[PDB]
Amino acid sequence: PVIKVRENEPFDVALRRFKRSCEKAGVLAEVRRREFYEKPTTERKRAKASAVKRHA
Amino acid sequence: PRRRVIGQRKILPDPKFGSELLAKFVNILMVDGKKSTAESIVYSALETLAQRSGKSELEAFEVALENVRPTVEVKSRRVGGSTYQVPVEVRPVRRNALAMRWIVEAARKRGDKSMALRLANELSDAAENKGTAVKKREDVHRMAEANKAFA
Amino acid sequence: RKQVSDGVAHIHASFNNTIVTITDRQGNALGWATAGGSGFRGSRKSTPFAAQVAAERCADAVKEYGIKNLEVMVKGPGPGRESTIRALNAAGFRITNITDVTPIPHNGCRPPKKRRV
Amino acid sequence: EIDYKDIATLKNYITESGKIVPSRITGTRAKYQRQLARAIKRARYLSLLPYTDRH
RNA sequence: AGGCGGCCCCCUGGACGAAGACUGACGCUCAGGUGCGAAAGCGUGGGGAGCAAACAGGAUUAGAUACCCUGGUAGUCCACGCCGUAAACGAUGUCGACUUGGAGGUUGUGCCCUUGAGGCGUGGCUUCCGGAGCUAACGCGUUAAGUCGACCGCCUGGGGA
């Protein structure tokens, strides 16, 4: 994805935008779901465990 | 201090100089409550110190101190298991005592005849910050900056 | 060399390290540096200022081409991807916008099992 | 949503990188969001909503 | 029911919202009996990204046949069977009748100028609070763990098992 350079704009102002851009999903965080091997029973209860955590 | 806030004792002003800030130095130099001999140790040095100052005697004392003043120091966090050091700007009220306290502790580690030669030289050195104390702050100057992002 | 004035700093900010690569538009990488290839070992490799220093070491040896602009590549969570970009700020660079570069698998490989530590 | 041919409004359901935004943030009926995917993944081969900006 | 989620066609199948005809007990239960049947594995023909048993290498440890790290066989994906077992749980047999309540959701559907996303009924399912009641209590509590009708199923100290 193109992250383009404009005129007169310091690299610091986008610094906030840089992490905000991919934090929406998280490249390595979703990488966290291909690093090892997981049983689907994990996610389903992961959904189950996460589902319970999601009930304020 | 966890529940009760605390203050600092209002040490008496100098009998000869009449300075409270200079009072902590003698108390810092004061040992085993020897105010009888403590201020004489302070009184003698600047009189010799003034001779090798040219600029003045009482102000010469401050010029060397600014060289060793602790601007920043590290307060540990010790929460999770790694020895965290979160830096903080120290109030100069305690800073000067640290500045004065450190200068005193370095004179004892010298080979001259006496602290009159040792103390007179160190502050004269501290005037251009070339004594034991001034390098001590520089050492403190890197612990708060090498761990800067780790505040 | 060769004057380009428009480069590309691909920031790979790993959980242990933050590696950023300089490249041109076609993608032909011109330069590349790592936070962990910049001092820090083990724990210290994955620290922001470690990613910040990586940018210092990555930000140099890529303007020797006379690069004047360079589009950036965000990558994953971790210590870098924020300090590296900040150090890149130190040189007085320009950047229009920053766009997410995340490959979002739509239910691909079987997930990882948590480290039973 | 209803059809794959109107990618103009389909674009509000996609982030700038081509990954379909959660309808939860967009809202939309629970059934309606499904029609979005029907117009997106398969209709990909009709070039409706971009992958991302890589090439 | 397990179990079912990227998109399209065939077919299915089940399920509920409004009236109108149809026949009239043609109903519920079921030993035996009959089908299906989460996951893994295996047999057999393929496939083959991730990987990950077993199994190889590097670390801790006094020791670590493990946890920490690099590999890794099987297998996981398309075709025929077997195996038919699991926390297959709401720990809640099946069908029909009665019963304060409270508060939402969703799903039909009439009504109401929608006079506006609303107001007023008529069904289904379901979410949370709870009268009574009852329970060893725990709590359940109009989807009853409160009040009745039929069939089926089942238990008689602990271990051995």
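Since chain B takes its numbers from Swiss-Prot, the residues it shows come out as 2-152.
We read in the header that electron microscopy, 4.2 Å was used to get this structure.
Backbone N, Cα and C atoms are what each Cβ position is placed from, and that goes for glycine too.
Among the mutagenesis entries in Swiss-Prot is B:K36 to A or E, noted as: Defective in ribosome assembly. Annotation for B:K36 (mutagenesis position): same-chain Cβ neighbours under 8 Å, separated by at least 6 residues, are B:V27.
Among the mutagenesis experiments that Swiss-Prot reports, B:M116 to G is described with the note: Significantly decreases affinity for its own mRNA. Mapped onto three states, the DSSP output places B:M116 (mutagenesis position) in helix.
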Sequence-distant neighbours of B:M116 (mutagenesis position) in its chain (C-beta under 8 A, six or more apart): B:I42, B:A46, B:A108, B:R109
